[PDB]
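For reference, the structure discussed in these notes is given below.
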Amino acid sequence: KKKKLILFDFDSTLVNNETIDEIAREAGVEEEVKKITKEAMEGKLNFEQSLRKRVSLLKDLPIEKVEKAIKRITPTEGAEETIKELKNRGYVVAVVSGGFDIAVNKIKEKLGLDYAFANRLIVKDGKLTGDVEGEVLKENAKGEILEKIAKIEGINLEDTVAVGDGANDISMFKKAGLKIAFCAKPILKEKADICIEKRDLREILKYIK
Ligand code: ALF
Ligand SMILES: [Mg+2]
């Protein structure tokens, strides 16, 4: 029983939604933020700068509204069944995201994931301050996290799998044993071993040892 590890990106992969675009709707800036999110996922913008820019537009948004947005996030088709089978096949399952703990940790709890890494929205007096902080901002951040988790678990990098859809998943792919682009952007598909174009996470299972 050689241990294995699979890491999932969150927005548009493990869940249907883009967390930040949902929150942007509550702040009345959905269109503006969605445009930046798309450019960042296409690899046209630096991730950290793009995230800080989007989060500044959310300044003063009440936490009550952030929560309403988060309540709308739903797991991607086949997420539960895929996670179950992955655990049956002996995998440690993790979610690594450039999104936010308040949304990611809910799903980590709901789906029973082993690890969850995300950034943090800063709040004061019940409202967003417009700032974000975290360790999933730099270009190489996700790759470093994959290595960190694998090291803790004593899992060889060759026995790791990464599933993602955007440009900030590139460093995660770089360190992964098997790279799966799930209904992904061109910049990521070019770096993938396997490209899945049907939106059902169960489609990755046929490729998993
Ligand atoms: F959850 Al992501 F880029 F979609 F970190
Ligand atoms: Mg994504």
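Per Swiss-Prot, chain A residues shown: 3-211, in order.
According to its header, the structure was obtained by X-ray crystallography, 1.8 Å.
Every residue gets a Cβ built from N, Cα and C, even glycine.
Lifted from Swiss-Prot, the feature list:
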MUTAGEN   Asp11 to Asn  Loss of activity
BINDING   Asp11, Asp13, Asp167  Mg(2+) binding site
ACT_SITE  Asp11  active site, nucleophile
ACT_SITE  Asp13  active site, proton donor
BINDING   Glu20, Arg56, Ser99, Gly100, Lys144, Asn170  substrate binding site
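According to DSSP, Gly100 (substrate binding site) is assigned to a strand segment. Cβ atoms within 8 Å of the centroid of the Cβ atoms of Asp11, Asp13, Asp167 (the Mg(2+) site) belong to the same-chain residues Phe12, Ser14, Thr15, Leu16, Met43, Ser99, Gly166, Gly168, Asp171, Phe184, site residues excluded. Checking the binding-site residues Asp13, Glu20, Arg56, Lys144 against ligand 1, the ones whose Cβ sits under 6 Å from it are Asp13. Straight-line distance linking the Cα atoms of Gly100 (substrate binding site) and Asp11 (mutagenesis position), rounded to a whole number, equals 8 Å.
Highlighted here are the recorded positions (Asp11, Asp13, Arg56, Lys144, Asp167, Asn170) whose C-beta falls below 6 Å from ligand 2: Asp11, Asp13, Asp167, in sequence order. When the binding-site residues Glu20, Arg56, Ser99, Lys144, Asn170 are compared by Cα distance to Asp13 (Mg(2+) binding site), the shortest distance belongs to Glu20. Counting only same-chain residues at least 6 apart in sequence, those with a Cβ under 8 Å from the Cβ of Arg56 (substrate binding site) are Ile22, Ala26, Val35, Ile38, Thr39. Between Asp167 (Mg(2+) binding site) and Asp11 (mutagenesis position), the C-alpha separation comes to 7 Å. Around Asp11 (mutagenesis position), the C-beta neighbours below 8 angstroms that are at least 6 residues distant in the chain are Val97, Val98, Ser99, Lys144, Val165, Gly166, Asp167, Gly168, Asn170, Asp171, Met174.
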